[PDB]
Number of protein chains: 2
Amino acid sequence: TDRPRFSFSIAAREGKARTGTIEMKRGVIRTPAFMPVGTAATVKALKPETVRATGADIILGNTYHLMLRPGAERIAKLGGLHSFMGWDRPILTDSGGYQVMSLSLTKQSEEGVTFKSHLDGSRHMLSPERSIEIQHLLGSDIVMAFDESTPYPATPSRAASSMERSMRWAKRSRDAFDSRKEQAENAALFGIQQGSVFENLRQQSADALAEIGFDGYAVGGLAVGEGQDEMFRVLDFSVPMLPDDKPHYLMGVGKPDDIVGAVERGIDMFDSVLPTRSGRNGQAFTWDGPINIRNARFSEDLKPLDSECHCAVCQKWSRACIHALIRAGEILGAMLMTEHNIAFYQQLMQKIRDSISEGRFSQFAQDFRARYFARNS
Amino acid sequence: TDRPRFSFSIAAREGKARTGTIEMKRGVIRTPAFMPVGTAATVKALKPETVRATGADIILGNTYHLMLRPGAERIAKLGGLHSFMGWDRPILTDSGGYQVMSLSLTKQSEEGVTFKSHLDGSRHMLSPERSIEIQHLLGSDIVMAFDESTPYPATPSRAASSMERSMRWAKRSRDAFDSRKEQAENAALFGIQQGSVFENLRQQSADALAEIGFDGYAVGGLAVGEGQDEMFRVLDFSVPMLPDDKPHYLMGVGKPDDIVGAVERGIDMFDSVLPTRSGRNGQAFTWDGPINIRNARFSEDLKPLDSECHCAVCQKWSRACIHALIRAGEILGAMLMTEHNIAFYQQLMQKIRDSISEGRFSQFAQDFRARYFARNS
Ligand SMILES: [Zn+2]
Ligand SMILES: [Zn+2]
């Protein structure tokens, strides 16, 4: 049977939480979804088949890093990110705009930005048009509109002007995407809501995005230093402003309890480097909270990282042996921790989906928090 | 202080057993000595610094395999085996003659042998003169005379003729070695006693070798299928025939109890692939006998491979975690087992040396056998 470009179906709801599917030409994405951050398929990283076996339906590509090395045109000549990452299922790319704020910047205006590569100092340009074109060259299935991030905390004036520029750039992203037939017929485009902590600015942003029209809507400007309390407060009024029948995407979030609370507030999609960064640093996520595998307590602990996790690592490896690998600096140790962490995240999402489907998600969320924060690991 | 070409000193004796040192220009060899079989310094093998840290004072090079790949001239152009194996301490090379019997053979005569490479079918030639020259090109510190092996079991006639040819070839090895000033002044040459299980042939051989004169004397024709009982019986009368004040070398032996009994019979030097072959196959040597680390009993065994071994593996790794590595096919598992096995062999030799020095070696040998064969692992 033929597969659609982008079809979001909601199968069940509990309060603001939703569970369902996004059907795309390269596969189905179960929601709520967690997207691990992808990298080149080399001996340095988990194999793509390993990432898929953790349960991931889609992975994320960082446009900014790919355009500095090896470059978007080079990626295209190699067959796009799907070949480059050895991943034939959907790929979401960010716009590159956040990293130019956080990692580089030679010129800024309504036109776009010019920035210096922190690698070789070379100059690069991004704009709604260039960002959408680069994401096309990467073979992206879900394209993010290019917006303006204002650093945290933002004044009411800075938040107002960045949101308004972002909305003008959202229309430009829309038109650039629509102008490219191969991209418009085969990929999807998400808009990004801005407005910082100000409800009227968030509503303005949401109204603008809905008038332009997108396949999905992200909540931007959070997870940038504000803390969970205020992030939840902003989600409380911001997510209901977005179109109900399209996916809602909270970018760069986050810790497991962040994810649970955001789903309670209507978020459908997530990404975070946390599982990978933690895995390389010897920290494992468990249902009893995170653990530091280097701790002496684990040196003779024959139980797996998490006794309820069904990832391939926990079927086989004890805390004691992962402890030994990590303490010796063996790369296998980091690989096992990273595989478990990504798989744990997918099992979290699966438990979220199942509990919403059964109408017991609010109880799952309470059960989850009580145990995650008690830390009886 | 300047170092001698070859100086064997006996420090202490108990019965036929001796302990002491061989001083050579590239270092001191403690005796009785075990020589692991060396290979090229690549990611496939233990690093040379690891092999040294196990206690090895000297390693063995298989001339036959090195002459098929990459070839003796190629080894020389790379700086000899010391550069090729990353090992700056003494290296003993065999003559290549045993492997032409056991692994290849297009022509055989009193002149030498011509054989077909089991790799690429190419033709090669060995002779006392060519073998000594190749071992020179390899940078060998201890050179083995080229002899004729007769397969086991040998008729009294075949044993007689092979021994006599070997003695004529021993003189030719001696003269070839002596003809090359750079080799004669910096390396040593061992002769090889033959005669199978026949006492008069062994005496004939020993007399011939002593008349030629060598720096050391090997007992050949054992560990080829005969079993330990008969090997010990042959050693009982064969080793006393050799010059007392030169090292005695039992080639290709062997299991730990073989080594102990051979030292009781006057052997000073040993080599065997057993520690490495076992390590790759998941078998570890211990004071309670060998263990198969794949056995289910080890999956939760937090004790090291051997609780009295002081190798770097046993300081750190449990049976349970080596078990997990081996069962997963992780190369680290084989590396750890091989390091422990070679280190265990060196600790065996150290206990042999110390017990002889203290005049308690015969008691050590009895204690060792009772525990090794009870197998309370
Ligand atoms: Zn797991
Ligand atoms: Zn050990």
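Chain B is numbered as in Swiss-Prot, which gives 9-112, 114-386 for the residues shown.
Per the header: X-ray crystallography, 2.0 Å.
A Cβ is built for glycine as well, from the same backbone N, Cα and C atoms used for every other residue.
Residues or ranges marked as substrate binding site in Swiss-Prot: B:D102, B:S103, B:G104, B:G105, B:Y106, B:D156, B:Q203, B:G230. Cβ environment of B:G105 (substrate binding site): B:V122, B:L135, B:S140, B:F155, B:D156, B:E157, B:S158 lie under 8 Å away, each six or more residues apart in the same chain.
Under DSSP, B:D102 (substrate binding site) is assigned to coil, being neither helix nor strand in the three-state scheme. Marked as active site, proton acceptor by Swiss-Prot: B:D102.
B:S103 (mutagenesis position) has a Cβ environment of 26 other Cβ atoms inside 10 Å. Recorded in Swiss-Prot as a mutagenesis result, B:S103 to A carries the remark: Strongly reduces activity.
The note that Swiss-Prot attaches to the published mutagenesis B:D156 to A is: Abolishes catalytic activity. Reduced to three states, the DSSP call for B:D156 (mutagenesis position) is coil.
B:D280 (mutagenesis position) falls within a strand when secondary structure is assigned with DSSP. Quoted from Swiss-Prot for the published mutagenesis B:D280 to N: Abolishes catalytic activity.
Sequence annotations record features per position, and here Swiss-Prot assigns active site, nucleophile to B:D280 based on sequence analysis. Other C-beta atoms found within 10 angstroms of the C-beta of B:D280 (mutagenesis position) number 23, with every protein chain shown included.
Marked as Zn(2+) binding site by Swiss-Prot: B:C318, B:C320, B:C323, B:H349. Cβ neighbour count for B:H349 (Zn(2+) binding site): 27 (other Cβ atoms within 10 Å of its Cβ, all protein chains included). In this structure, B:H349 (Zn(2+) binding site) is part of a helix by DSSP.
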Among B:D280, B:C320, B:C323, B:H349, which are recorded as recorded positions, the nearest neighbour of B:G104 (substrate binding site) by Cα: B:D280
State the Cα to Cα distance, in Å, between B:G230 (substrate binding site) and B:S103 (mutagenesis position), rounded to an integer. 14
Taking ligand 2 as the reference and 6 angstroms as the Cβ limit (strictly under), which recorded positions among B:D102, B:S103, B:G104, B:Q203, B:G230, B:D280 are close? none
Here are the binding-site residues: B:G104, B:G230. Which has the lowest count of other Cβ atoms within 10 Å? B:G104
Whole number in angstrom, please: the longest C-alpha to C-alpha distance across B:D102, B:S103, B:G104, B:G105, B:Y106, B:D156, B:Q203, B:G230 for substrate. 16
Cβ-Cβ under 8 Å from B:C318 (Zn(2+) binding site), same chain, 6 or more residues apart: which ones? B:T295, B:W296, B:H349, B:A352, B:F353, B:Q356
For B:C320 (Zn(2+) binding site): DSSP state (helix, strand, coil): coil
